[PDB]
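Visitor: This is the structure I have questions about; it appears just below.
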Amino acid sequence: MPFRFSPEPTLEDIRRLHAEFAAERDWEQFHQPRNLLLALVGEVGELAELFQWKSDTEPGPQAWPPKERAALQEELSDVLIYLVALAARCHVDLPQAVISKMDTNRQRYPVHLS
Amino acid sequence: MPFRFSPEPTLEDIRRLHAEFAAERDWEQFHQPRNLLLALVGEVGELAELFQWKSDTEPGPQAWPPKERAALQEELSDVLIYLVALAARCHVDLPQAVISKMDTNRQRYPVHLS
Amino acid sequence: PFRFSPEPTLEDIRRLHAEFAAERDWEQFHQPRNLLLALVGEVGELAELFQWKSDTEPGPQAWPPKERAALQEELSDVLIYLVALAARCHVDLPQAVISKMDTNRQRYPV
Amino acid sequence: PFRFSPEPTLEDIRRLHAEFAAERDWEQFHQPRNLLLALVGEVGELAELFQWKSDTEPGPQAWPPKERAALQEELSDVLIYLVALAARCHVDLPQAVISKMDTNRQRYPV
Ligand SMILES: Nc1ccn([C@H]2C[C@H](O)[C@@H](COP(=O)(O)NP(=O)(O)OP(=O)(O)O)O2)c(=O)n1
Ligand SMILES: Nc1ccn([C@H]2C[C@H](O)[C@@H](COP(=O)(O)NP(=O)(O)OP(=O)(O)O)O2)c(=O)n1
Ligand SMILES: Nc1ccn([C@H]2C[C@H](O)[C@@H](COP(=O)(O)NP(=O)(O)OP(=O)(O)O)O2)c(=O)n1
Ligand SMILES: Nc1ccn([C@H]2C[C@H](O)[C@@H](COP(=O)(O)NP(=O)(O)OP(=O)(O)O)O2)c(=O)n1
Ligand SMILES: [Mg+2]
Ligand SMILES: [Mg+2]
Ligand SMILES: [Mg+2]
Ligand SMILES: [Mg+2]
Ligand SMILES: [Mg+2]
Ligand SMILES: [Mg+2]
Ligand SMILES: [Mg+2]
Ligand SMILES: [Mg+2]
């Protein structure tokens, strides 16, 4: 059956939700770009830890037990939240940056040359 | 002035665009979850490299020269693209996972206790 | 005056980690990609110690005992898995470093 | 039979990297968070070598000369910055590893 993401939240929605979250706790002061980047690195580490002893040939994440699927959802989400916060703190329009990068990707890797 | 992301593309839009990109090049075969995760780690490295010698107290990424802003947009985008691909390859509904993680974040960090 | 202790050497660490793994029948888990992902995990744990540190507050030489203990452990975890990974790949890590430092001097002349 | 060379030791690497940095007046750039981010960069370069490697194709012992050269360099880059970071933090990395291995034995009894 086709796998799709839900239509919401959008990246702007996530930015907005995280900013409201941080602002309520007076955490803006901690959200300097290098702080957010190191926090991102920490969550990428937590993501890697889930996969480190999983063989490639055995069943994949669809088959993991419920607690491990929950942990996977959480870590993928933590990476995304910090990425969004970082992009916003740097005044980068992340959705449009992705459009521009995908165009660059198509030129670097034209279909006929692969 | 308020900083906002553009309303599109959405995360579903990005998933769709990346899948079409990969499928055209017969790259699905390379997109196993640990491959995508290691590729993500590589792009997080490229992102870190931009910041490694930047002092925190000096002007931030808004002030970087055009070539460095371009590189920043690209690396933030490459991290996001692989994160999206990874989440999709694991059948994780990334937007809804983020909603669930933000709820968890609010319980762990109630406003009155910070 | 700050120095590292003269032992263990990287070969000593290789030997100790191999014996640790072999006793537990863990060689089967220590494939290069598994060790690399484990390394990435520990790099994350290291980053976590620094992520919220302001410029004005004390630097790691001055960190309280609990935080210095955690720092020693994470720097050590990164090193142990790096050693294991290099050994699993049959890379002579000490000599590779000498070769890399020479390359670094050419890339970065004074 | 696979062994690392007996030298350089971690103290030897510390010394060599400090002299490399000091000659170029780079101490000012080698603050702990800068070194940690640089380390993360090199971990990324290491990951890139493995990212598209299938299970069936040759493992790193068997990699062609160009790829083995790249592997040696990235493992070395990770180690050099890890050493620099530990030294900048006044952490006795060799002895920290001994302490961490003891902790590992208690956490993971047979
Ligand atoms: N200053 C902070 C601290 C947390 N957060 C948010 C962002 C993340 O989604 C999440 C990461 O913080 P966290 O304390 O590491 N919780 P996490 O669920 O990763 O559990 P552990 O790291 O304790 O295993 O809370 C934030 O936006 N700003
Ligand atoms: N198998 C692949 C290879 C690339 N891609 C896409 C995803 C990324 O946005 C981007 C990353 O691949 P890339 O070759 O590293 N280009 P990048 O712009 O990062 O430049 P360099 O790493 O060469 O500096 O192309 C993909 O989806 N699947
Ligand atoms: N399968 C394993 C498990 C542990 N180890 C060793 C290597 C590391 O020095 C350390 C990493 O294992 P670990 O369980 O993640 N301990 P850690 O100190 O990082 O505490 P956590 O916070 O991760 O629970 O033990 C190993 O070499 N192979
Ligand atoms: N400011 C610096 C620059 C380089 N170095 C040393 C440490 C590393 O072993 C290595 C990293 O610098 P580098 O320019 O990233 N070289 P690298 O071999 O990784 O090639 P690139 O692919 O990154 O251009 O030189 C340093 O210690 N301090
Ligand atoms: Mg966390
Ligand atoms: Mg987390
Ligand atoms: Mg790249
Ligand atoms: Mg890139
Ligand atoms: Mg650990
Ligand atoms: Mg650890
Ligand atoms: Mg480099
Ligand atoms: Mg390198």
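All chain B residue numbers match Swiss-Prot; in order, they span 21-134.
Method on record in the header is X-ray crystallography, 1.9 Å.
Heads up, the Cβ atoms here are built off N, Cα and C, so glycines get one too.
Residues annotated as substrate binding site in Swiss-Prot: B:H38, B:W47, B:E48, B:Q49, B:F50, B:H51, B:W73, B:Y102. Under the heading Mg(2+) binding site, Swiss-Prot lists B:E63, B:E66, B:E95, B:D98, citing a curator's inference as support. What Swiss-Prot says about the mutagenesis result for B:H38 to A is this: Reduces affinity for substrate and catalytic activity by about 50%. Under the heading of mutagenesis, Swiss-Prot lists B:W47 to I and annotates it as follows: Reduces affinity for substrate and catalytic activity by about 50%. Recorded in Swiss-Prot as a mutagenesis result, B:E63 to Q carries the remark: Loss of activity. Quoted from Swiss-Prot for the published mutagenesis B:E66 to Q: Loss of activity. The mutagenesis experiment B:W73 to I is recorded by Swiss-Prot, whose note states: Reduces affinity for substrate and catalytic activity by about 50%. Record note (Swiss-Prot) on the mutagenesis of B:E95 to Q: Loss of activity.
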Visitor: Name the secondary structure element type, per DSSP in three states, that contains B:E66 (mutagenesis position).
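Guide: For B:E66 (mutagenesis position) - judged by DSSP and reduced to three states - the answer is helix.
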Visitor: Under 8 Å Cβ-Cβ to anything in chain A: which of these recorded positions pass, B:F50, B:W73, B:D98, B:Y102?
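Guide: Near chain A, the qualifying recorded positions are B:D98.
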Visitor: Measuring Cα to Cα, tell me the gap between B:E66 (mutagenesis position) and B:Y102 (substrate binding site) in whole angstrom.
Guide: 13
Visitor: Among B:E48, B:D98, the binding-site residues in question, whose Cβ has the most other Cβ atoms within 10 Å in this structure?
Guide: B:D98
Visitor: For a quick check of understanding: among the mutagenesis positions B:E63, B:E66, B:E95, which residue's Cβ has the most other Cβ atoms within 10 Å?
Guide: B:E63
Visitor: Checking the mutagenesis positions B:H38, B:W47, B:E63, B:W73, B:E95, which are within 10 Å of B:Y102 (substrate binding site) at the Cα level?
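Guide: If one measures from the Cα of B:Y102 (substrate binding site), the mutagenesis positions that come within 10 Å are B:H38, B:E63.
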Visitor: Among the recorded positions B:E48, B:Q49, B:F50, B:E63, B:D98, which have a Cβ atom lying under 6 Å from any atom of ligand 8?
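Guide: So the answer is B:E63, B:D98.
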Visitor: Find the shortest Cα-Cα separation between B:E63 (mutagenesis position) and the recorded positions B:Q49, B:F50, B:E95, and name the residue that gives it.
Guide: B:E95
Visitor: Under a three-state reduction of DSSP output, how is B:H51 (substrate binding site) classified: helix, strand, or coil?
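Guide: The residue in question, B:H51 (substrate binding site), is coil (DSSP, three-state).
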